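Peer 1: Here you go, one structure.
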Amino acid sequence: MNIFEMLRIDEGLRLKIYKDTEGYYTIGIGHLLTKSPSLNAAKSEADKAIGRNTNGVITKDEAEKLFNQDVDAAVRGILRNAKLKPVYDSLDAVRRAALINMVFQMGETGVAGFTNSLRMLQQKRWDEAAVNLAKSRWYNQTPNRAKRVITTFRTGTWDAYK
Ligand SMILES: [Cl-]
Ligand SMILES: [Cl-]
């Protein structure tokens, strides 16, 4: 299992514009297009992202290409963030995939806001960090995905995904 396969299980793949769990326009593998309510603003962002007139539909290839960039961006965002980088550096390979996953879903800003859990992860206090992460809108809004990410952090194994 690896980050790509992990995120592919969490986000799924849709080749036509769709609405995410929060109601925002998305396409592909969890690629957010816009938080605006307009399907047209959504189609525009899609064409700009792909480089062609898409009419809100893309191909598998196009989807994976966006996915590749977005994982790359997630990692570089972590490495560039003063709050995130130390945490990341401190973690083993599996748990790093868990933090990338959170960043991909909620952005660098959001994750960075998990001050206490981050501190507990740095300290390697798995069980306590897992309890802290669960007290969040995140866990309440997408509980199954959250449990999977959280177990990854608690265990350092891919069990939740197997
Ligand atoms: Cl883009
Ligand atoms: Cl969920």
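Here the Cβ of each residue, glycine as well, is placed from N, Cα and C on the backbone.
Grabbed the feature section from Swiss-Prot, which reads as follows:
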type: ACT_SITE; residues: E11; note: active site, proton donor/acceptor
type: ACT_SITE; residues: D20; note: active site, proton donor/acceptor
type: BINDING; residues: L32, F104, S117, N132; note: substrate binding site
type: MUTAGEN; residues: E11 to N; note: Loss of 84% of enzymatic activity
type: MUTAGEN; residues: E11 to Q; note: Complete loss of activity
type: MUTAGEN; residues: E11 to A, F, H, M or N; note: Complete loss of enzymatic activity
type: MUTAGEN; residues: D20 to A, N, S or T; note: Complete loss of enzymatic activity
type: MUTAGEN; residues: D20 to C; note: Nearly no effet on specific enzymatic activity
type: MUTAGEN; residues: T26 to E; note: Complete loss of activity at neutral pH; covalently bound substrate
type: MUTAGEN; residues: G30 to A; note: Almost complete loss of enzymatic activity
type: MUTAGEN; residues: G30 to F; note: Almost complete loss of enzymatic activity. The enzyme is destabilized by 1.5 kcal/mol
type: MUTAGEN; residues: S117 to F; note: 10-fold decrease in enzymatic activity
type: MUTAGEN; residues: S117 to V; note: 50-fold decrease in enzymatic activity
type: MUTAGEN; residues: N132 to M or F; note: 2-fold decrease in enzymatic activity
Peer 1: Are there residues of the same chain, six or more positions away from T26 (mutagenesis position), whose CB falls under 8 angstroms from its CB, and which are they?
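Peer 2: Non-local contacts for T26 (mutagenesis position): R14, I17, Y18, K19, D20, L32, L33.
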Peer 1: Spatially speaking, which of the recorded positions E11, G30, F104, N132 is closest to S117 (mutagenesis position)? Use C-alpha to C-alpha, please.
Peer 2: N132
Peer 1: May I ask which of the recorded positions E11, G30, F104 is closest to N132 (mutagenesis position) if we compare their C-alpha atoms?
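Peer 2: For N132 (mutagenesis position), the spatially nearest of the recorded positions is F104.
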Peer 1: So which one is it: of the mutagenesis positions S117, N132, which has the fewest other Cβ atoms within 10 Å?
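Peer 2: Among the mutagenesis positions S117, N132, the sparsest Cβ neighbourhood within 10 Å belongs to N132.
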Peer 1: Long-range same-chain neighbours of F104 (substrate binding site), Cβ under 8 Å, sequence gap at least 6?
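Peer 2: The answer is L7, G30, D70, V71, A74.
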Peer 1: Within a 10 Å radius around the Cβ, which one of these mutagenesis positions has the most neighbouring Cβ atoms: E11, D20?
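Peer 2: The residue with the densest Cβ neighbourhood is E11.
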Peer 1: Find the longest CA to CA distance in the recorded substrate-binding set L32, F104, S117, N132; express it in Å as a whole number.
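Peer 2: Between the outermost Cα atoms of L32, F104, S117, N132, the distance is 27 Å.
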Peer 1: Around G30 (mutagenesis position), how many other CB atoms lie within 10 A of its CB?
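Peer 2: 19, counting other Cβ atoms within 10 Å of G30 (mutagenesis position).
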Peer 1: With every protein chain in view, how many other Cβ atoms are within 10 Å of the Cβ of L32 (substrate binding site)?
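Peer 2: 18, counting other Cβ atoms within 10 Å of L32 (substrate binding site).
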